[PDB]
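One structure is given here, and the rest of the page talks about it.
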Amino acid sequence: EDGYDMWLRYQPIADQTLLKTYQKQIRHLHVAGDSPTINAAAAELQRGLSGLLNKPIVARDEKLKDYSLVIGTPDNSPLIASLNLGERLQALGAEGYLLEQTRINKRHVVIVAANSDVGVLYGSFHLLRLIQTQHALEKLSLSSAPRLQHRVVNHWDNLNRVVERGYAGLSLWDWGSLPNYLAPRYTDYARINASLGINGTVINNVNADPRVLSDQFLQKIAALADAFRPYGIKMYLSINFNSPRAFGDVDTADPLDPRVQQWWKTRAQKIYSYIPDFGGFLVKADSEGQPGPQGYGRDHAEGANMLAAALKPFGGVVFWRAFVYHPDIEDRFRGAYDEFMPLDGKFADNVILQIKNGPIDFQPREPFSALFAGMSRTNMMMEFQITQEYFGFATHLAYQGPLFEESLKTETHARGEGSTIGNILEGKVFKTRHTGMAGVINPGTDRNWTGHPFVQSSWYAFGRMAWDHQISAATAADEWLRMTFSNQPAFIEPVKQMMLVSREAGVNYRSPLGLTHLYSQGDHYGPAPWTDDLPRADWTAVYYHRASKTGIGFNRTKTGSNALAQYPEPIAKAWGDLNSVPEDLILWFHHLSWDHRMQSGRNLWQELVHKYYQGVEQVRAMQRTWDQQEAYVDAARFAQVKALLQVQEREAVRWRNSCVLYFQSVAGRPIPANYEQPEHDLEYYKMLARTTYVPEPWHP
Amino acid sequence: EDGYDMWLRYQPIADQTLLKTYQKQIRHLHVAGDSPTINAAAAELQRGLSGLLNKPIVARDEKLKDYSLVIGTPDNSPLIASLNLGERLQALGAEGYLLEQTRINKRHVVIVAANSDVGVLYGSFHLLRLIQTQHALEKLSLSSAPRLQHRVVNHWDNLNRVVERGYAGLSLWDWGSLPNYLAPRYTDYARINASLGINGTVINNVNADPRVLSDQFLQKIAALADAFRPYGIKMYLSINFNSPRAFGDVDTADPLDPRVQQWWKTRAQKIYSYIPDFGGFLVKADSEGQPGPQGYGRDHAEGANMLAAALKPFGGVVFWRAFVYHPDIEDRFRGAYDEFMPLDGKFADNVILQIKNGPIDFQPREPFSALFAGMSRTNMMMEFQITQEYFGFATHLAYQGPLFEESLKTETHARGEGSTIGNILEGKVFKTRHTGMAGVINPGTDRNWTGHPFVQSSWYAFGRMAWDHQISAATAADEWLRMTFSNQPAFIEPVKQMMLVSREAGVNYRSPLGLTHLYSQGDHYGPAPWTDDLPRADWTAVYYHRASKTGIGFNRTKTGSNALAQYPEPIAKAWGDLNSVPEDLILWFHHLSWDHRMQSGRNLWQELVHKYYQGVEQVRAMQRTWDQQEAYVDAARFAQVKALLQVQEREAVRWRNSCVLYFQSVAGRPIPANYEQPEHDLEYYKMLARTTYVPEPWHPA
Ligand SMILES: O=C(O)[C@H]1O[C@@H](O)[C@H](O)[C@@H](O)[C@@H]1O
Ligand SMILES: O=C(O)[C@H]1O[C@@H](O)[C@H](O)[C@@H](O)[C@@H]1O
Ligand SMILES: [Co+2]
Ligand SMILES: [Co+2]
Ligand SMILES: [Co+2]
Ligand SMILES: [Co+2]
Ligand SMILES: [Co+2]
Ligand SMILES: [Co+2]
Ligand SMILES: [Co+2]
Ligand SMILES: [Co+2]
């Protein structure tokens, strides 16, 4: 087990009694269709069922045999059509499916039925997943349809193949051999994502390279799109807003200039000539030095709509990112909301605003982005981070399922109770239909795709939750563990719990209690809570914590930056009152004296120290848990995860010591005597922050 | 087949009659020894014999059974000791071995015998290679010993894991998880190299990062050294000469300053505390902006000997590179020789001067470095390039065996006939202390290690030739093809010939007839023969070709730069006379009229055009040959190679068109009508040279 198969490990079912039951139920595979998508589904079931059932199961179009798996749509499978499923199939829409044990002409069958070929593909992966996770097929009757339209992955890949915030190898896209070489890995990539129902990929960096739009690269990109197409995955590209200028075709990129409008229209025509089902564009504009409409004195709707008009005739959409923040505003927290709220309703219907979970930048815990509860006439989609930019690159174990679930189940009170982020994303709160979730996965050429084996779990949870935003972190972990490692209950339970606590451990040894943005700049690998004196104050650490001798925290109430007024009144009320604000967010909104007493009975200084030490203890406990699993895991992945956890414990100690000593130097309070005192001083940790190997190929 | 096993593919022998013979001969595996190295040999034989013979063969220390493979030294194997092999075995030295079908206590056996445990490991790999290449074991009686002492690989790896002139992925060394995580791939890397007898590795870039010497990194590096040790591979590091300054410990790096001398002594003590058998240092100094003794007004012997003194108490060596050339000399070709000859005899005995094959920079064909025939009182070693910096990155097929053989068999006449480069390296010409060969391999994390499958063949040939410098490119290709793809004769023959022509094809479409250095600067991906106006003239293209309306070539005879006078007289004579100079080197030494008539009957302009067009035709023929092999190769590697050959053909056309049109613009002569006229004009190719995606993660400064 080198991890190349990820969670699609088609190994013989270990439970011998259960295996016999599956072998009795699925003796044949019946597939009448022959479209590329159905062929992909048939190929997956043939390899999957053959591996899991430990016998050759070959896809055939022959007279129906007893105990068959039968797949198709009413349009390509007369057997499925003969069942007259009607309304039951109608509720499934364009991507849903039905899995059911039933009878066709007295033959025992299990059907994978859908309206479309892609629905059949998704249903086929779910059928395999039921077997992978040792679920019974007897009396099976279930249907599912995705809750979000655009379920996409994002890759911050540069064309030189270095990945920005990439800890898993070089970019998968081998430009030097494209379009000529159709590497099997491109198909495996499609299989991995299709297994989760992901239907779109943005292959290139948001810090966008205009070359992706050149003929040379569109031909290369078309080969990738061709490989992804049978798996239902549309191709998307990040664009550079100054492309008309970069190509030397127009002397401006102003979206109101007709020559610019025309340049994009012609470029869209060129794209669709190579990729007739091209999805559209991802846009990072007027942010962190990336060009945009504001560079020409135009607004974000003017820029987005210009691109959207170029795509409209071809059915393309614009994912316009809301990650924008000017350095001269009072409070970066307020930035995106103040930029986009005035534009609510001004965007075309093929524009979707892509918004990070929180208003800062993927920090270990952030409150929900106020834009989600404020934009009522604009399509929106979520952007989550999977790659561990802020959770320890490829050496820390940090399952992100809990972060995603926490976000999705957050009640916003935007329009009564039930205004959860998930419900907003689904479109039910504000009544929009163009919906989605994007996940910044940044995998690479490492054999296991993600570097750290457990980053696979985060990619997994993300795709499951993009399909159904109410799926819990626990449910996704249970499936992933079964698929990736073992179905042994004695293994599943402790490892699931280890996964579930890992996110919180990552918060605790870095920045608990509402602290944030304490990382070394600009690499983000280790601690640097002392960081000050950068060209922009909002890229420093002290800007966020505002620690002094008397207190800590950032006042975002009415008496401070009043960012709380950007939220619905029930949220502003709950978070603005010290009696009701969650302690896990408190320092985002309140500047508190070090003597403030917390729910635990500790004062704030004591609670801060307790949290930092708790995070290290949580890592140590993960170490012990993992060591207990040696009998259930292959020796190679066991040894790898054991080793990485040692690296993580060492780094967590460095984080803890650096931060506790830093805040001690500012507060002037002792570390309570029960704790192991750091043996080195703050100056030593400032030296480790200069000399600690930053393990990433890309650099700021 | 994803190429991860490279040439150690232990799959069942396909010839069923032959398989049965092997199965009859090797029924058991007997190993009495238990040192780490013997254990590694035993594990290799267990997995190798089990795979090749398609039956479980487990290494055991039990009473000898009939039809056993028995391995060991007289010191660790009483069975081998009982044969009283004496002088025959002893003559094979510290790394050699004997493979022999014989009898012990009336049992039929095949022995893998050596004086040392590493000799047993090397012999075990040769035993497996005999089976992998379908050689008979009946009456087997062969011995071998390496002809060079230091058989080393070099990795131009940066600590961020980006590889300089690396076309095969990120650096293998995962610094973020070291030393804690002992990745299996580190052992597989040691197996690959040990299978060729490679006994050293320099893991980091010659453009050296001082951090490798920090305690933090030495701990990491020690884990790698630990993984490599059972396989006989010593660890070496490239050093930055300014390290005492970079560490903030000394305000100078002057090798004559006692504080500097002491810094390195203390540093060596720290290294050896982590890695007790550390091999030593590779040094790129006073070259291309890298620091060195000349920065302190000292010479390269003063610098090298300072480092060598630090290592001497621990048995370490300094590989001091001769790749040095100042921008203000009249002819770069003369540089290394003029720098180092005055220092011949001044280097300490644990210093070895590491010299590239040619005096420029790994160009597709270079004449031999004159230093090899001149330095008669200094230890020398060869440096060859495997990574295809100048042969097309990871997209062109270019087996380098012929380049290495061409070099090693070149007669230099240093001390009369028999003064081949190989014999010089072996120590037979000048009678020297330390010998060796280094190969810049630059593999990475790509599943197949080398990107292009065929780069594996170059690494293979390199290690084979480091063991025995008289091994031909053809022999190494025959072995490699058998081990990597197929033993079918109908496959081997045409693919071997394809491999053998591939180097020449790469010369032909880039820079034939003694032309050189026509690449895009500084990435080296594509053609740029017009390159002029760089900060240093010796980094341009025009500096080398000197093309004009009347002629082309660089005068290195007595009437020009007289670089020929740096060679032994018979070479200076042969190359300086137009009647005897090889046409494949001619423009290195002569500036010739475009009307000069070549051996073929063509004038020089016509010959130049013919060679550039021939190179493209040679790639097209490689495509046709490869297509004919579909039945013999697995579908995945077949498809990959087919596709890469398409990329190569397209790029070779770009090269051809760019260079022919460029030289045409200068000569003002027509491309003969028999040749297909380029798809576009010279200005268009000057545009493709700005627009053509450079497929490498690393970029020049
Ligand atoms: O989302 C973004 O555009 C940016 O997000 C930040 O988290 C990363 O540090 C930066 O590399 C990205 O370009
Ligand atoms: O040998 C060397 O030091 C140099 O060789 C040249 O061929 C390479 O362009 C350069 O990247 C190396 O550093
Ligand atoms: Co893994
Ligand atoms: Co980059
Ligand atoms: Co735990
Ligand atoms: Co206190
Ligand atoms: Co290969
Ligand atoms: Co670099
Ligand atoms: Co050929
Ligand atoms: Co002519």
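Using Swiss-Prot numbers, chain A covers 25-724, in order.
How was it done? The header gives X-ray crystallography, 1.7 Å.
Every residue gets a Cβ built from N, Cα and C, even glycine.
Long-range Cβ contacts of A:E312 (mutagenesis position) within its own chain (separation 6+, distance under 8 Å): A:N231. Here Swiss-Prot flags A:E312 as active site, proton donor.
Within the same chain, residues at least six positions away from A:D385 (active site, proton acceptor) with a Cβ under 8 Å of its Cβ are A:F347, A:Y414, A:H541. According to DSSP, A:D385 (active site, proton acceptor) is assigned to coil rather than to any helix or strand. Marked as active site, proton acceptor by Swiss-Prot: A:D385 (among others).
For A:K308 (substrate binding site), the Cβ neighbour count at a 10 Å cut-off comes to 24, with all displayed protein chains included. Under the heading substrate binding site, Swiss-Prot lists A:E188, A:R189, A:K308, A:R345, A:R356, A:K380, A:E407, A:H541, A:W563.
A coil conformation is recorded for A:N231 (beta-D-glucuronate binding site) in the three-state DSSP classification, outside any helix or strand. Summarising the annotation, Swiss-Prot assigns beta-D-glucuronate binding site to A:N231.
For A:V230 to G, Swiss-Prot lists a mutagenesis experiment annotated as follows: Little influence on the glucuronosidase activity. Residues within less than 8 Å, Cβ to Cβ, of A:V230 (mutagenesis position) and separated from it by at least 6 positions along the same chain comprise A:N178, A:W180, A:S262, A:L306, A:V307, A:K308, A:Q314, A:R345.
As a published mutagenesis entry, A:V230 to S appears in Swiss-Prot alongside the note: Considerably less active than wild-type.
Swiss-Prot documents A:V230 to A as a published mutagenesis change and attaches the note No influence on the glucuronosidase activity.
Among the mutagenesis results in Swiss-Prot, A:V230 to N has the note: Considerably less active than wild-type. The residue drawn here is the original one.
Classification of A:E312 (mutagenesis position) by DSSP places it in coil, neither helical nor stranded. Swiss-Prot documents A:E312 to C as a published mutagenesis change and attaches the note Loss of glucuronosidase activity.
In Swiss-Prot, the entry for mutagenesis A:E312 to A states: Loss of glucuronosidase activity. The structure shown retains the original residue.
For A:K380 (mutagenesis position), applying a Cβ distance below 8 Å and a minimum sequence separation of six or more within one chain yields A:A346, A:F347, A:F386, A:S393, A:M406, A:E407, A:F408, A:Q409. The secondary structure of A:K380 (mutagenesis position), as reduced to three states from DSSP, is extended strand. Looking at Swiss-Prot, you'll find the mutagenesis A:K380 to A noted as follows: Greatly reduced the glucuronosidase activity.
Per Swiss-Prot, mutagenesis A:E413 to C is noted as: Retains 20% of the of glucuronosidase activity. Less than 8 angstroms from the CB of A:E413 (mutagenesis position) sit A:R189, A:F386, A:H548, each of them six or more residues away in the same chain.
All protein chains shown were included, and the count of other CB atoms within 10 Å of the CB of A:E407 (substrate binding site) stands at 24. The number of other CB atoms found within 10 A of the CB of A:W563 (substrate binding site), across every protein chain shown, is 16.
Across the residues annotated as binding substrate (A:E188, A:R189, A:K308, A:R345, A:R356, A:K380, A:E407, A:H541, A:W563), the two Cα atoms farthest apart lie 23 Å from each other. Contact annotation for recorded positions (A:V230, A:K308, A:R356, A:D385, A:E407, A:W563) versus ligand 1: A:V230, A:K308, A:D385, each with CB under 6 Å from a ligand atom.
The Cβ of A:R356 (substrate binding site) lies under 8 Å from the Cβ of A:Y349, A:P383, A:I384, A:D562, A:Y567, each of which sits 6+ residues away along the same chain. Secondary structure at A:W563 (substrate binding site), as computed by DSSP, is helix. Within its own chain, A:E188 (substrate binding site) has A:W180, A:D181, A:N182, A:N229, A:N231, A:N466, A:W722 as residues 6 or more apart in sequence whose C-beta sits under 8 angstroms from its own.
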